[PDB]
Amino acid sequence: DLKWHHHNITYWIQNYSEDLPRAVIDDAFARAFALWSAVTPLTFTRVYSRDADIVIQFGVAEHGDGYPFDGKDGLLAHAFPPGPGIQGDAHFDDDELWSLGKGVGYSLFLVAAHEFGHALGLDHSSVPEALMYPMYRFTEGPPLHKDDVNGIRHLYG
Ligand SMILES: CC(C)ON([C@@H](C(=O)N=O)C(C)C)S(=O)(=O)c1ccc(-c2ccccc2)cc1
Ligand SMILES: [Ca+2]
Ligand SMILES: [Ca+2]
Ligand SMILES: [Ca+2]
Ligand SMILES: [Zn+2]
Ligand SMILES: [Zn+2]
């Protein structure tokens, strides 16, 4: 689907990377969601249930959906567009080192914010400063660009 048809989105952290403490991973995901909820009518609530809209997984190689990861670097993560089942879900390649990004590894916060954009129905942007641009680059500044917000408002108002 192009967009979620309800506004109260739920998410389930199915498993964890050992790269970071669980509370840090939880917080990284919460911050990524808060980025999008500030600019949409959507809310994001954590649940402990397989019936969540956005199921979050860490995995390596072929991890059950026919879109395999590739070891260290290269592919970082992927997410399915809105809809039932696997649709909406977000998977992170645990052959990466997940971190807060400033030093070694990839920022789990930034990559999750990008993936959650796909999970809400956004495609890749052509603006290099936008969050939805198809290349990772670490930044400590505001991730959202006009294009990201215009993209998400087009879907959600
Ligand atoms: C080369 C691109 C197109 O591939 N990426 C996947 C992707 O786009 N996943 O969303 C594809 C296979 C779906 S990615 O995993 O490498 C990747 C590249 C950049 C980012 C990214 C992360 C934070 C901020 C901006 C871009 C995330 C994954
Ligand atoms: Ca990889
Ligand atoms: Ca789903
Ligand atoms: Ca890892
Ligand atoms: Zn997957
Ligand atoms: Zn992407």
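Quick note: numbers on chain A are straight from Swiss-Prot, i.e. 113-216, 392-444, in order.
Here the Cβ of each residue, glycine as well, is placed from N, Cα and C on the backbone.
For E402, the entry in Swiss-Prot reads active site. Taken from Swiss-Prot, the feature Ca(2+) 2 binding site covers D165, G197, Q199, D201. Residues or ranges marked as Zn(2+) 1 binding site by Swiss-Prot on the basis of experimental evidence: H175, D177, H190, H203. If you look up Swiss-Prot, you'll see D182, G183, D185, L187, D205, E208 marked as Ca(2+) 3 binding site, on the strength of experimental evidence. According to Swiss-Prot, the mutagenesis experiment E402 to Q carries the following note: Loss of activity.
Checking the binding-site residues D177, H190, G197, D201, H203 for a CB within less than 6 Å of any atom of ligand 2 leaves no residue at all. Secondary structure from DSSP puts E402 (mutagenesis position) in a helix. Neighbour counts of Cβ atoms within 10 Å were taken for the binding-site residues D185, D201; the minimum is at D185. Taking the C-alpha positions, the distance from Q199 (Ca(2+) 2 binding site) to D177 (Zn(2+) 1 binding site) comes to 11 Å.
In this structure the alpha carbons, written CA, of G197 (Ca(2+) 2 binding site) and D182 (Ca(2+) 3 binding site) are 24 Å apart. Close to the recorded Ca(2+) 2 site, the chain also has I166, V167, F192, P194, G195, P196, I198, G200: residues not among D165, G197, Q199, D201 whose Cβ is within 8 Å of the site's Cβ mean position. Summary of the Zn(2+) 1 site environment: with the site residues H175, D177, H190, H203 set aside, the chain residues having Cβ atoms within 8 Å of the Cβ mean position are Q169, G171, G176, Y179, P180, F181, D201. Mapped onto three states, the DSSP output places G197 (Ca(2+) 2 binding site) in coil.
Note on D182 (Ca(2+) 3 binding site): other Cβ atoms within 10 Å of its Cβ, all shown chains, come to 12. In terms of local Cβ density within 10 Å, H203 ranks first among the binding-site residues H190, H203. Of the listed binding-site residues, namely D177, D205, the sparsest CB environment within 10 A is found at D177. Among the binding-site residues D185, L187, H190, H203, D205, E208, the residues whose Cβ lies under 6 Å from any atom of ligand 1 are, in sequence order, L187, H190. Spatially close to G183 (Ca(2+) 3 binding site) yet at least six residues away along the chain are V172, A173, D207, judged by Cβ distances under 8 angstroms.
Among the binding-site residues listed here, namely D177, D185, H190, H190 has its C-alpha nearest to that of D201 (Ca(2+) 2 binding site).
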